[PDB]
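*Asks:* Here it is: the structure, laid out below.
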Amino acid sequence: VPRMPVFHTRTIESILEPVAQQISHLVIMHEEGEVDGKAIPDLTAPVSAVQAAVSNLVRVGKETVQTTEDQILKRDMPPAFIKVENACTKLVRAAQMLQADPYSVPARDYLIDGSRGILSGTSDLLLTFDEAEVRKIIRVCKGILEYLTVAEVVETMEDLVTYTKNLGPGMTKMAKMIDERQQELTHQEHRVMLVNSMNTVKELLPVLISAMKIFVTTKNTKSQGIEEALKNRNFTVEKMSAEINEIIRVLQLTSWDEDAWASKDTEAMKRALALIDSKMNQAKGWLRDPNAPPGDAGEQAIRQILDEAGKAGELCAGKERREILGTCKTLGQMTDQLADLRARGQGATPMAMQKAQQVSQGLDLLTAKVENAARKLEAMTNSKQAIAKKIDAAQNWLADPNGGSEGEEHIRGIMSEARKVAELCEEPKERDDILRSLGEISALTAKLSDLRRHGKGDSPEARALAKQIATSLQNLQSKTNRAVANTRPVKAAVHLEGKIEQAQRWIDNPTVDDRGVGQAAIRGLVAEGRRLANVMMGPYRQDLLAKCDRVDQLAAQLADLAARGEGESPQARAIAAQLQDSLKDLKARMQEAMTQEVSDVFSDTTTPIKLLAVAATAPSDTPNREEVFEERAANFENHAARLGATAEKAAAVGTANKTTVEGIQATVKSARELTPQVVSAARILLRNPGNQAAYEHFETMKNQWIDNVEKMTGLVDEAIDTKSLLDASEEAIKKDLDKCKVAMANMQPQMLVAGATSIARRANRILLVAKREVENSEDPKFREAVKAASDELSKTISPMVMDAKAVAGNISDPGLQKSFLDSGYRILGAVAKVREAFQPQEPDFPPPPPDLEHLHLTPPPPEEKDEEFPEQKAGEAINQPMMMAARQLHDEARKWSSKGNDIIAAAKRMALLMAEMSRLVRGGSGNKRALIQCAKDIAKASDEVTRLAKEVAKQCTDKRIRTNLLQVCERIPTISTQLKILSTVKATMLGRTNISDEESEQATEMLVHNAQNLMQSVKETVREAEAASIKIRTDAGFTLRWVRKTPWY
């Protein structure tokens, strides 16, 4: 064994960095001898630099084993002191033997083996320190989980002040321990998970204190809301403990998070199940009354459930999945069959009644098929995570602690999570492997447990079975994680811009055989089609579903066509000009449909919250005390879910990049969980008015909710770009005013307030849209124009409240209609002034000037430069997705010109190097010097990109894209230095000296995932750099040349 060279911290970044530089000298001069110049000079000098850093490190560790009391430190530090102090001598011995004879051939095996021991050994030593460092935090977090468990056990005010007095100092120490950690990590995304997870611990601290204030007031003076009180603390203590466990999950990370996928897709099931339950009332309603009309708020509701369940299914399973989408088409055709015969014939016959009842029977059964899938997918995560937590502590039992009292809870405790994964995982076949591997372990554990109570243990039979278990425990553990992974992961699709490129790769180029899903991007677009169609009406449905159907037709024109081998030929050239321009017009209609969808939905933002306050805030009931409030709270949920839903919609359909889409998501997730807690708070705190908590704690939960909804509208506009947004809101205010202008004499009571309600929150919301762009950009001139038309908006909004509110009790015409329509077009003009603000105020559009070059009667330089790269140069052995990443970078880079833009140059070079490197991973067997220099060129080449990426950002004047550029390129230096070290590790490897086939294949997969992160990260930096060069202000430091490439140049 050898599990991993880890580069995850800053302390560990600067020690492994220089160490690979040391062995680098030793590695190139090694191969040099074999080919022609057998010349291995005084190796004492370079070996003195190595010993320098290695000695400083073993001194700290030897002192640690005599002072820390942790035994895992005791069983893992010696091994770290082992290959390090042994391998350092091995190479030191070649310094002395090659001194006499520089040709010692057996010493060449001594040189490559000791060099692998510098990396193996130094790594292992730095992880043993870091693992204990984390354990300090893990023990403290475990301490938090235990104290929350005793939360509901506390009953009195006196005991609450004591509880706050112990959980307060404890939360403040976990605060500081988390702060030390992120400041030290290397992976920018792990810092984002830690900060976000703690931020939720912080928003949950109010909620905890306010839930214990309700429990005391409810135990001394008990009111109808005793049940709900237990429920408010329960939503806090569960969410709090779920965040603590997540934090502990992040803290033990080396590569990236596979488990992240699991709990995120589990979260997708959650918000899909809530959307479905919100419209199951409209679903049954339509099926009940034989002919309670069509396609209106009825048919649309049932078809919406089948689309939302359709999403669940595609991220569900394999055979189980074929039943979810299988039951969607069976209930899909059946629900529309009742929409054909009952809408046309309109005849409620014995069949139409028994068929519509077989549709609802299935709709609820399909609710149970998605629910059981959500129970499992979540239960598969929870069972896996609790194992990883107990594996390291339970391992301190199998390795000879002759006297394991409660260590019995580790195996058996872990064994429990084993059979859970058996039943929870379908596909009865690997379920059987889980149970047979469980029962053979179960017998082996019974052998030792019997021997423990009788004595023995320190004997040849007791030890052979003690080691036989530990080895078959990791085989049961890998089979357990092969239960969650082998079975049901369909991978990556988050945002549109990436999905467009993901599908553009497999389509425009038969570069097939990497089973991720660009073909599920196609599937992703079909999904974004169905949902956007069912929440809208007639004409739109025809044009939108035209695109969707044509996308499947032209895309399938590849599945069966060029899969056998046709096309770059006229067939592929035909789908490439139509599929490429179809998705262009598909996303265009999707975003134009969303833009209008987000204008009409988020208008109000704030209607429910107030309507809940006049109820319990407003006692002295004349109508039905409850009934009125209870149906008003039903209007708060129904509309809150409508905002929630509308929100991820825009999340998965706009320009939100990799970080904004995941934001909106978690925004809606906390929001949907808090939506019931808002209504639940009103119950207890508005049944009995007058209490102190009645308006205190009710206002506290209200605020915590608006805190998520304020941030909602924020993340939402960072995706559907202002310019377009304003159009949909513009035309929609105009048509909502004209509806009030015609309603002007006839029906007026509240048809005028409704018209005064729209312009109210509509124009006030455009004032928010503007105030954001202003604080989101410098640009002195632009900042003025926008604030200029913003001042003409407010000066119009006020007078429109007065003019139209006096028309309530309507007077003549020369006073009502002419006064509010003179101020009415004052709105359409102040708003049109805001529009001119966003459209380039620099020289207008009269520049058509043709050059009519007439001559009769009787040049350009750039021409020379740009490279290309091979396909099928040398690779028929194993995995070359490294070349697939190299082609992803070049295909984007070549789009632009090279001169006057070293960023573009450096990037093209970075793909060429990555190509060479993809050929040196299988062959080589002597090409070690070349692999070393290859990663030194990409490292220096990435230093160029990062230098100029930092500069471009400094000159751009649009905070959003500025911080998004800096961030996406800020992880380039760390990712490139990680490629230098991981390249020197493979340098010494790919040999014949005790070639561990798993260690050479493991170093390959880390040099591959580390090369994927890099080529994908520079690709992104180029696009974000080009966008940043659009807004460069009058005094701009500098501007690079950005021009596209055709036969022009």
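Residue numbers in this text run from 1 along the chain shown.
This deposition comes from X-ray crystallography, 3.1 Å.
Note: Cβ is positioned from N, Cα and C throughout, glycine not excepted.
According to Swiss-Prot, the protein has these features:
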type	residues	note
MUTAGEN	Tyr163 to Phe (Swiss-Prot position 160)	No change of phosphorylation levels in platelets
MUTAGEN	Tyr540 to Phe (Swiss-Prot position 537)	No change of phosphorylation levels in platelets
MUTAGEN	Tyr695 to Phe (Swiss-Prot position 692)	No change of phosphorylation levels in platelets
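A description of the local structural setting of each listed feature is requested, covering burial, neighbours and distances.
*Replies:* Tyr163 (mutagenesis position) is surrounded by 19 other CB atoms, counting those within 10 A of its CB over all protein chains shown. DSSP assigns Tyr163 (mutagenesis position) to a helical segment in the three-state reduction.
Long-range Cβ contacts of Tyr540 (mutagenesis position) within its own chain (separation 6+, distance under 8 Å): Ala533, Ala593. A helical conformation is recorded for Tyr540 (mutagenesis position) in the three-state DSSP classification.
Long-range Cβ neighbours of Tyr695 (mutagenesis position) (same chain, at least 6 residues apart, Cβ-Cβ under 8 Å): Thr617, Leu685. According to DSSP, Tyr695 (mutagenesis position) is assigned to a helical segment.
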*Asks:* Spanning 19 missing residues, the endpoints are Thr858 and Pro859. What is the Cα distance in Å?
*Replies:* 20
